[PDB]
Amino acid sequence: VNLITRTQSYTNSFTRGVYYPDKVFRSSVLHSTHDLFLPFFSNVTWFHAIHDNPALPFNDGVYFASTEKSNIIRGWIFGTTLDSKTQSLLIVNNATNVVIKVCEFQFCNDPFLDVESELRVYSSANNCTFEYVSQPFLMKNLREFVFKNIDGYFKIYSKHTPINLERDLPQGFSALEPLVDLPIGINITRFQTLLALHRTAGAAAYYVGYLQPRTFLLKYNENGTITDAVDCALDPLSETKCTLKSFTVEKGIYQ
Amino acid sequence: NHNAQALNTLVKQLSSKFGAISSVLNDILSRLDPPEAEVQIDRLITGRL
Amino acid sequence: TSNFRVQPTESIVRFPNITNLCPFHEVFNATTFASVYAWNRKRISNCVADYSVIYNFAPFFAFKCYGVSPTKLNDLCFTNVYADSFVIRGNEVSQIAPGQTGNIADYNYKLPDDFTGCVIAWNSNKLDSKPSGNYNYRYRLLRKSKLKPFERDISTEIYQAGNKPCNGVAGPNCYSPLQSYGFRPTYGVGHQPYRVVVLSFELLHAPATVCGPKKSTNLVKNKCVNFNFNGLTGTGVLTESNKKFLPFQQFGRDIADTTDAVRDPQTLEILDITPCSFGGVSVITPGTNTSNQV
Amino acid sequence: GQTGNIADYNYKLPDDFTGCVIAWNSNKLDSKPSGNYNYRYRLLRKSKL
Ligand SMILES: *[C@@H]1O[C@H](CO)[C@@H](O)[C@H](O)[C@H]1NC(C)=O
Ligand SMILES: *[C@@H]1O[C@H](CO)[C@@H](O)[C@H](O)[C@H]1NC(C)=O
Ligand SMILES: *[C@@H]1O[C@H](CO)[C@@H](O)[C@H](O)[C@H]1NC(C)=O
Ligand SMILES: *[C@@H]1O[C@H](CO)[C@@H](O)[C@H](O)[C@H]1NC(C)=O
Ligand SMILES: *[C@@H]1O[C@H](CO)[C@@H](O)[C@H](O)[C@H]1NC(C)=O
């Protein structure tokens, strides 16, 4: 009777989820920024979705991680009440393009897509305040996405990391380059991920973390890319690094 | 190092808003009418002095 | 004695090229402005913002701009424009002002302290007043709490003020939250309908893509020229810069937190900005008793 | 510091104005049943004053 099941486990975030706070170029410099970041070495919920917890709170923001080579994950639905009363954001990803639509596409607690073609999903749309199309977000490989809404703008950051021959999330920095900022100005409270099943056997695995207001210290190389980062409140050594604004701390006692 | 740090601190304080809406001066020149922008430019001048 | 500056020879303005013009003729002349309780919020971006068409309409009853100088609208470049269109009574129009309180200010539409925008209010009595009366225009005079800035309240919250609900019949302390506007043409100033559009000019560190009729000037190099790149104005010399921006950022900054590189909107090359020559001037002199040569 | 149609198109005062405004009713002495149309105001101009 329980069509949808989602097994949750806990995993280590390692040093992951850092993005560019603003689109300003910096080289050979350390910059301290206060913003919503994923805390280092934080607890990340690993969800295995196999065909009853459909309510994932949005909080300040969300960090999504996908690692399947099968490319079985397709799109998202963002909504406050997730019913026809309030408008909701929806994402469609197929090989040709990506379509973002702020539309009240009514789906039950088990959203999905038909698959070939998916023309059977919706005949038309009732209301759509905002629409957008682009080259598809998704191209093993790690798809790291960060979603947030601040001062009425909904911002998405992404990184498609080509993982070397290895099993789990590496201890490397993949600074998430921003893709799209939409001035949608809608309340958001919960989000749901749309697994792709064809017409049936199918499974998905993803990682979810929640961003928190934190101060970070970011390093820019001579090329402009972020190489390392320091979370100030993680441990006293990182706090000393933040106070000194240096990744190397010399011997001594620091207030 | 102390001399360099003092100069860097001065140039960094050049970007502090000191309660004004904006930190750029030519921006507030082309932004606002004189009488209401005078107070914010006063705040900037006091902070910089 | 004095300080020497190299004055800017020319002024270059580079704005991105968009053929499409903003739908300013749609936010006005809409023959229907909904009501104040549900005021229309239209997004304006990625288009030419020609403010002359705004002045091309009837003489405005109240054209008051708070954070922006009205004469500088064309020069300035904005990220997004939120057009808040509604209709209110004339006497309440003055309620949208600093230091002034009113029912419309707190229960229909509230503006923030740092609001940068323009309020444009004009009469439509000769076009929107009828002897029967436009009953569509209604305002909600009851709410549980005050409205935060940029908030619209349309949900029918359960207003159980007393122990027993009125249950749809008249009684003590039982009144309709929505009060229909009385549009009698014989009424003077203070009760006639007035169309109000609030253009909120939300700008921040992002590609504005919304500027104004400004013919772009050819780019110049190795000359102290007043540059205006997407609203970032400054004085300096522009040089072809070796530094490689990532495809998505447009400004460069140094350890001193100063604009050091800029990406040209039209052609995508990185330009290094160097402040043109500034210095001090010293007068080396013998005593004025000896000679006047310096 | 007060803006309006009358301020910019009819009569403009400086922000640092030092003076006194004395305004009183004169309907009983300057109004006629036919209506004195000599009193007029300019609401349209190419620029401000
Ligand atoms: C991908 O989805 C878009 C949705 O707008 C559709 O227009 C397009 O035809 C699709 N591409 C396919 C089915 O190859
Ligand atoms: C679309 O918008 C209208 C107006 O807000 C609303 O009445 C309607 O319920 C919305 N959705 C549908 C089902 O059309
Ligand atoms: C950045 O560009 C320089 C050449 O300008 C190159 O030497 C360097 O390796 C690049 N950055 C990285 C991290 O590869
Ligand atoms: C107003 O808009 C209508 C269409 O909605 C148009 O027919 C009419 O000519 C317009 N007139 C003006 C500029 O007021
Ligand atoms: C318009 O802008 C595009 C985008 O950079 C540019 O390629 C093109 O040359 C521009 N056309 C002009 C300036 O006439």
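Sequential numbering from 1, following the chain as shown.
Method of determination (from the header): electron microscopy, 2.9 Å.
Just so you know, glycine gets a Cβ as well, placed from its N, Cα and C.
Here the residue is the original one, while Swiss-Prot reports the natural variant C:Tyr139 to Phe (Swiss-Prot position 453) with the comment In strain: B.1.1.298. A mutagenesis experiment is reported in Swiss-Prot for this position, C:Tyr139 to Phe (Swiss-Prot position 453), and the note states: Decreased HLA binding to NF9 epitope. Increased binding affinity to human ACE2. C:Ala161 to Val (Swiss-Prot position 475) appears in Swiss-Prot as a published mutagenesis result, with the remark: Increased resistance to neutralizing antibodies. According to Swiss-Prot, the mutagenesis experiment C:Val169 to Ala (Swiss-Prot position 483) carries the annotation: Increased resistance to neutralizing antibodies. Under its natural variant annotations, Swiss-Prot gives C:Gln179 to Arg (Swiss-Prot position 493) the following note: In strain: Omicron/BA.1, Omicron/BA.2, Omicron/BA.2.12.1. Here the residue is the original one, while Swiss-Prot reports the published mutagenesis C:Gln179 to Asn (Swiss-Prot position 493) with the comment Reduced host ACE2-binding affinity in vitro. In Swiss-Prot, the entry for mutagenesis C:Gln179 to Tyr (Swiss-Prot position 493) states: Reduced host ACE2-binding affinity in vitro. The structure shown retains the original residue. In Swiss-Prot, a mutagenesis experiment is listed as C:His205 to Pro (Swiss-Prot position 519), annotated with the note Increased resistance to human covalescent sera neutralization.
Here the features listed in Swiss-Prot are painted onto the structure.
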| residue | record | Cβ neighbours (10 Å) |
| --- | --- | --- |
| C:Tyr139 | variant position | 20 |
| C:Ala161 | mutagenesis position | 10 |
| C:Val169 | mutagenesis position | 7 |
| C:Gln179 | variant position | 15 |
| C:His205 | mutagenesis position | 12 |
Could you check what DSSP calls C:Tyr139 (variant position) once collapsed to helix, strand or coil?
strand
Secondary structure at C:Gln179 (variant position), reduced by DSSP to three states:
strand
Quick check for the class: what is the C-alpha distance, in angstrom and rounded, between C:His205 (mutagenesis position) and C:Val169 (mutagenesis position)?
55
C:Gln179 (variant position) versus recorded positions C:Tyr139, C:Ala161, C:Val169 - nearest by Cα
C:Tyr139
Near chain A: which of the recorded positions C:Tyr139, C:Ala161, C:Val169, C:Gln179, C:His205 have their Cβ closer than 8 Å to one of its Cβ atoms?
C:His205
Rounded to an integer, what is the Cα-Cα distance in Å between C:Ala161 (mutagenesis position) and C:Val169 (mutagenesis position)?
15
Here the Cα-Cα span from C:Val169 (mutagenesis position) to C:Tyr139 (variant position), rounded to a whole number of angstrom, reaches 21
